[PDB]
Amino acid sequence: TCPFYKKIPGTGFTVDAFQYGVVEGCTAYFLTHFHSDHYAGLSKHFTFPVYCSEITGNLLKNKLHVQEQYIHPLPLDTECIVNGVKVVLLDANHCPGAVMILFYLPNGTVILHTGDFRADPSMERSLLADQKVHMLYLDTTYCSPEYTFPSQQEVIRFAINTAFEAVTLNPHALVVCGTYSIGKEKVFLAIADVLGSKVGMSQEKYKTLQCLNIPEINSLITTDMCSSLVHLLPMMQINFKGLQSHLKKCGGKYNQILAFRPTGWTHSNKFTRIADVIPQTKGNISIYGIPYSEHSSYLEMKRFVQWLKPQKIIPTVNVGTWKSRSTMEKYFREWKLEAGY
Ligand code: NI
């Protein structure tokens, strides 16, 4: 059955609730983004209205075969009316197509559902600046002070410099980047751009990326693995055995692999700066775990909330244990006391 934190009171709406069958009294199903924990349940047999971004809708039509008549894409940063309720979609700074949803209830309550997000001060100048929020349904993925991470920009600087140096020293090295869902495309696109190469990938992954409106994508991606020195592989193949095997498949075009695993967080962050990151190496294969996150750090999250000053916070992540829930609730109290709301 559907959890309460996926239900929008005073409406017929749900958010990211497609794995529960027909939800009682739900007249419209919102999808914040195309990640499997959120879309789980959608298919060509779904016949209720789905509201989402343009990019998410492209992905529903092409990858899951949802019929066009049931997909209702909305433009961003635009007041729209859904079953008599005003809504606005905002950029969530997550993966492509990912949104936050603002709901303006008939009785005057205003609700912000962040979906998955990486808070940023640029959000303090959208349609959020323009009114009060009574309830915040918050992506609390990294809601603990140990989660610190660098900027996406610092992480991409590290990756480009590392790959550029490696291929300059050995023009026969291959660079590999792991992926398992949309998101984190800057990793592999920025490396390919500095090396003067396209990113080679499976036909299935190329079709996924063509669904995204990313300008100049014919320009950075390809299915011709032969002509490329940056290859994209499933995240599960980013280990010494998987990569030895891949190297064998390239027919002696290459003699070394430098691979990257963009992860959310790793406890190395508590003791190490980005400049100090080192790989795991075996033979002619090196693997770098880099802290490229598409979720808020603890400090980012805290800043957002102390700026927005919601009347009530409803966590959407880590809610399944009493200890985590209690931990989060204690931080929310601190933030409120410190900010004076
Ligand atoms: Ni996500």
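Residues 700-1040, in that order, are what chain A shows, numbered as in Swiss-Prot.
Note: Cβ is positioned from N, Cα and C throughout, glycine not excepted.
As recorded in Swiss-Prot:
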MUTAGEN   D838 to N  Impaired nuclear focus formation, reduced interaction with PIAS and increased sensitivity to cisplatin
MUTAGEN   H994 to A  Impaired nuclear focus formation, reduced interaction with PIAS and increased sensitivity to cisplatin
Would you count the other CB atoms within 10 A of the CB of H994 (mutagenesis position), including those on all shown protein chains? 23
Would you mind reading off the Cα separation of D838 (mutagenesis position) from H994 (mutagenesis position), to the nearest angstrom? 8
